[PDB]
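Report on the following structure.
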Amino acid sequence: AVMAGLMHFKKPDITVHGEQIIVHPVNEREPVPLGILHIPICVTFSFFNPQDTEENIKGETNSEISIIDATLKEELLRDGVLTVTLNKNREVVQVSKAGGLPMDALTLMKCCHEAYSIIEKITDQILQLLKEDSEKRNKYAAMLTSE
Amino acid sequence: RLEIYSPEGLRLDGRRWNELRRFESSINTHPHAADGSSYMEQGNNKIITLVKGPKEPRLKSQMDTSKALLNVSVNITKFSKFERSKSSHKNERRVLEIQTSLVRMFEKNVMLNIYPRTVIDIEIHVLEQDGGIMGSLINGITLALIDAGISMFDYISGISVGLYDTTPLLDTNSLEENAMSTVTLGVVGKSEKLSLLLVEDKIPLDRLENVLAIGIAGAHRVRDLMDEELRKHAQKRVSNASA
Amino acid sequence: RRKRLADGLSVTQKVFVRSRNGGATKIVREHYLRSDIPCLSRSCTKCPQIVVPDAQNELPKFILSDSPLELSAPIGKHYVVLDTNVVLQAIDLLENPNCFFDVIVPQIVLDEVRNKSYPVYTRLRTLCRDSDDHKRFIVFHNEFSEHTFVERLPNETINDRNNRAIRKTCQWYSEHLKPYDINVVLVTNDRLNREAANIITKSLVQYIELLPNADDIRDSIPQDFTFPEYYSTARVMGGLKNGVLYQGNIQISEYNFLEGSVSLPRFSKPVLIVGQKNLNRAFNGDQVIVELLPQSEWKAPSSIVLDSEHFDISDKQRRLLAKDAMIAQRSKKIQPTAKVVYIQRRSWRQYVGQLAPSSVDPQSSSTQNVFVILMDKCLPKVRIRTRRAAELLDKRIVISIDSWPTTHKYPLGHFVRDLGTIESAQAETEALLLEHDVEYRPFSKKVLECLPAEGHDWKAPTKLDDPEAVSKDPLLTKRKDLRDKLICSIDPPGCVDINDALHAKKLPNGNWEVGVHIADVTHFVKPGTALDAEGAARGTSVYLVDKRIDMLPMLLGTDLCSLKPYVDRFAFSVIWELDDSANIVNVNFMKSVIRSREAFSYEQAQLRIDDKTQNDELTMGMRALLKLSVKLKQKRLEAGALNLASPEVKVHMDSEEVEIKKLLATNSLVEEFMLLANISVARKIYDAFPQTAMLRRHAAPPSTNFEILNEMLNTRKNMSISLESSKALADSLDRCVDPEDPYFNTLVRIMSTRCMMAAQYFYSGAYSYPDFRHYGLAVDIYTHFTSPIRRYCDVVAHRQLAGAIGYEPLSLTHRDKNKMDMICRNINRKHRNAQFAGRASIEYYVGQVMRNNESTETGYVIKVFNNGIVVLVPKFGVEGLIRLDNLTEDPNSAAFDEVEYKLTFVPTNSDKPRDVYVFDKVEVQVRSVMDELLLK
RNA sequence: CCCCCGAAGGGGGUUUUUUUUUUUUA
Ligand code: NA
Ligand code: NA
Ligand code: NA
Ligand SMILES: [Zn+2]
């Protein structure tokens, strides 16, 4: 929501004469968008322990279950939670595993990569929907200039 | 800009890429102030950790009939850095995030369920700071909790690893933490399983796994150190108590 | 106190006090001591065992020679331990191939040198990095070794501690290498040691004299006229805070080395600085601080040609003097002047020159003082001490400038290297490349290892679905197959590296499909690699008249990346859908695989196009591209473009000529689509990365550069140019036509372009969007994309275009503004230097041809002075300076009319008054005598 | 369900600053 909003947002054009600035309503000058450098997207993995805690701490054959984008019913019953933020530059923007059920490192890595697979789709979707919005706005203007 | 990593493979402090800072710990340092306690030095990091409990809940709220309540208080003193901070840190969102992180870390390690209707208060004072402070907090908590005789499944070793270009640097100090992205790890015992995984700045995905690899290893060493202290402190205070 | 640790390790606490401006802050750090620091000697047996691998799992190479240079007793088997000062003063001798073969560089020395001079530190690090059989430089971390680490005593300055640390380093070295008998010589100039319980301590000159080849290198070491001494730091900063003084970089006049100027922010024109004293030992390009002179000493811009060879109070009133300076700068002939009072920064690179015959004495066997005349005619002559004067007499040499005291009329310097006899191809070429700091050394093996292991045996995969080829390259699936396209390349006859290739085919829409295909260099060069580093350092390929200095190794440029015909080659392809009016209705950017059907020359392509017997589909596509290019160019002309093709001249005598490129329609054909490509790519990559897009802009010039020229014009030709808009200047240029001389117009366009500002590379975040505009091309945005083999800008733009289309995630190094800033400044400097080098080489060679072969050429007087004229031979695009002595006998009688731009003189060969105006068509001839361009 | 009694009753779940434009190019 925050990213799509920031990319959709436009501040009014302005110009500056020393001490003073001149701010414009839409009729005066067109608004200009903000400077977006990259598009960070978060994916949240939920971890469930199917067996006992003893198996998690000192047991082989890790049975720890991981799911993506848990519902409220799932979120209320989870034993662990990881949030990974990535962008289309294959950058790990951030990672947060603030405690919870101990998970094997390799599993967490796999989570990161699958998350990337998802943020590709989501990013392309955001860009697409944005451009469609702008195009529809333009075509509306074209419908307004001539009845 | 300066040689964070020289071609010779040395750092500013004179360490190599895979070497921990000086790590020393002391147990039962405040017997009159808390049930468990630890004083810890990691590099220039100096931390006092106090564990009070298990004890009767202050309020007759905050009482859980099935398990103990675990609270963590992190006091970052104004004199921990070179430049004194005119502002307190106690209610900063960073500190709250750290506190909740440590709590949710040791909720899954400490057997709270065998201490129902009790409260375990963890009181931490960071006397001196020099980067990698999160892992230090983790280690201090582990030591102090073990000193308190409070049951837990295993050690939790905290460590930090920076990423300079292609090469990862183990246990970063303050200068290294700046001008570099760092990963903090909370590793359970000798396992490969992570209690904590913290990345707060941008890192190339394809190089993240490698950073973890050394990190875990480092953490293991840290465990071996903490362990090594405890046993000694045990061996000393179980022999002298005899006769 | 220090603590011992687990594995031969230790720790202490380095405590000190940092003094940031206006404050005090005590700093505490942990200093670890070690027992595994290698001496890096091939003779040592103990150290290779205790050594440990780095982060790459690598055991540091022991490179110091088992048998070093051996001297006379009490010195045998010696290594050299340097001091900071010795490095700072003799850095250029430390680089000399025939001395200092085995040198130990202590860590603390490295740090000191770094603190006092970063470039010298970079050169020293370069020495330690490129160590081989010829030269061996190592770095020893004496500070991290417990064996050598000394701790600071109370009440002792940092210097004593540093030198005691170097001393302890030398001591440990002697004690460590003595079982083999390797001694160490601490070379220093600072009176370090009062006899204590030792080490060989010799100064620089002393160590030089103990050498076998002393006479060769003895003079490669730094050593009532009175300049006003520079102001103090407190005085100049105080003067800057009060607005009394002004800082900026000084540019010396092109034809007068004693007239300079400084660009100032609020001043309309750059403030003049005239005379030796006012210049005050400043050099061209130096960053200086200047003070405004009284109106009493304001001067008109000099009309004199002067060479180093031909040259023997109240504050309020000061700022109001700045006011008067501005207001007189706008409207007065006599411009306000200034004087330099402090040098903030100094170029002082190595300078190529030649000894002046006047100052030498062949008879004298003893050391003597001689003068060297530098190639750069904006610089003074330098004083050198030597005994090899009679040997260096007619040889191009390299010198270094050490200092310029107030007592000396000229700067003091020392000899560095002999490049060869004058008028030697090798000597003049190397001198030329050195004068413009062009890297011409061969690529290192670390670079050659970045090349594909296949080599020339590299092939583009036949089928792209090949599980093997995709196993080696996943991104290959996005690569589009355009091998069905009839693609051809058009280039000069001497061409070897093909960057561009074009195609055109008709669409059922009635529209045109036009493909511009560029060498996919990105696929071979990767960020971080040594190849990309050397390719980044070399901003572009430098093109001399005989030789070409490549940016990338040949294998890439001559073969793998080049769009050679008849073979499959990878490319980055810009495909267009055009209207018949050549308006863009569609555009796509795809990485592709192609196969060029033909590699045409310009006149080959033109011939084939005009040839009506050939009607093959390829030829049809070429004709299409032609007419489309014509339409594009018309649209750009109406847009207000100011494009001007300069004469391209190359030679190739090939044994023991001056071929001239002709103007053909195919030139336009290629040019227009290259432009289109660069534009589209610019827009796309800017849309992708709006902050770090690799772009190229051309700023609009102030009216000054132009109305000196305009002044000349309507003074003599009764013509003018409008500077209001690009199109204004364009059509006002179209107005400028002489009836009896059809070529004059193009000349006007040449000088006009010379008035314009320099174009520059930049990342998009550094400027606002309306500053992206390219004033010359009359477009809002532009970059370079079409030539990645020979420019690094195209490489960056290629990577960013790859990132734009989702083919591959853009490198971090092109997403960080600082690194890109460094890159842009570097490629700007390298581009400019390449241009200068090219022009210089052309001038030299053309001069040599006109001299060897008695030849008459046409020329145009483009500048007039009272003691010389500067003419332009147009067919070479070459300008030259004719001196009055040379131009005429009896120069004292000659008259200079500044308003009419006229020089009246009597020609030497036989007399009759001759008036020479600016813009005059003259006949030029070349004969070279000494004590040279000439007028026919 | 634990607690007594004896053979059922009573009580209890916890309210950082290491120091001259452009294009193709041997
Ligand atoms: Na652990
Ligand atoms: Na280790
Ligand atoms: Na080569
Ligand atoms: Zn040794």
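Chain C is numbered as in Swiss-Prot; the shown residues are, in order, 9-205, 212-237, 252-340, 365-708, 714-988, 997-1001.
Every residue gets a Cβ built from N, Cα and C, even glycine.
Swiss-Prot has this to say about the protein:
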| type | residues | note |
| --- | --- | --- |
| DOMAIN | C:422-489 | domain 'CSD2' |
| MUTAGEN | C:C47 to S | Slow growth; when associated with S-52 and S-55 |
| MUTAGEN | C:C52 to S | Slow growth; when associated with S-47 and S-55 |
| MUTAGEN | C:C55 to S | Slow growth; when associated with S-47 and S-52 |
| MUTAGEN | C:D198 to A | Abolishes endoribonucleolytic activity; no effect on growth. No growth; when associated with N-551 |
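Across the domain 'CSD2' (C:422-489), DSSP assigns 11 helix, 29 strand, 28 coil. Following the DSSP three-state reduction, the secondary structure of C:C55 (mutagenesis position) is helix. The Cβ neighbour count for C:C47 (mutagenesis position), using a 10 Å radius over every protein chain in view, is 22. Across the structure, C:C47 (mutagenesis position) and C:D198 (mutagenesis position) place their CA atoms 25 angstrom apart. Closeness to ligand 4 is met by C:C52, C:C55, these being the mutagenesis positions among C:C52, C:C55, C:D198 whose Cβ falls under 6 Å from the molecule. Long-range Cβ contacts of C:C55 (mutagenesis position) within its own chain (separation 6+, distance under 8 Å): C:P46, C:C47, C:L48, C:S49, C:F70. Counting other Cβ atoms within 10 Å of each Cβ, the lowest count among the mutagenesis positions C:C52, C:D198 belongs to C:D198. A coil conformation is recorded for C:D198 (mutagenesis position) in the three-state DSSP classification, outside any helix or strand.
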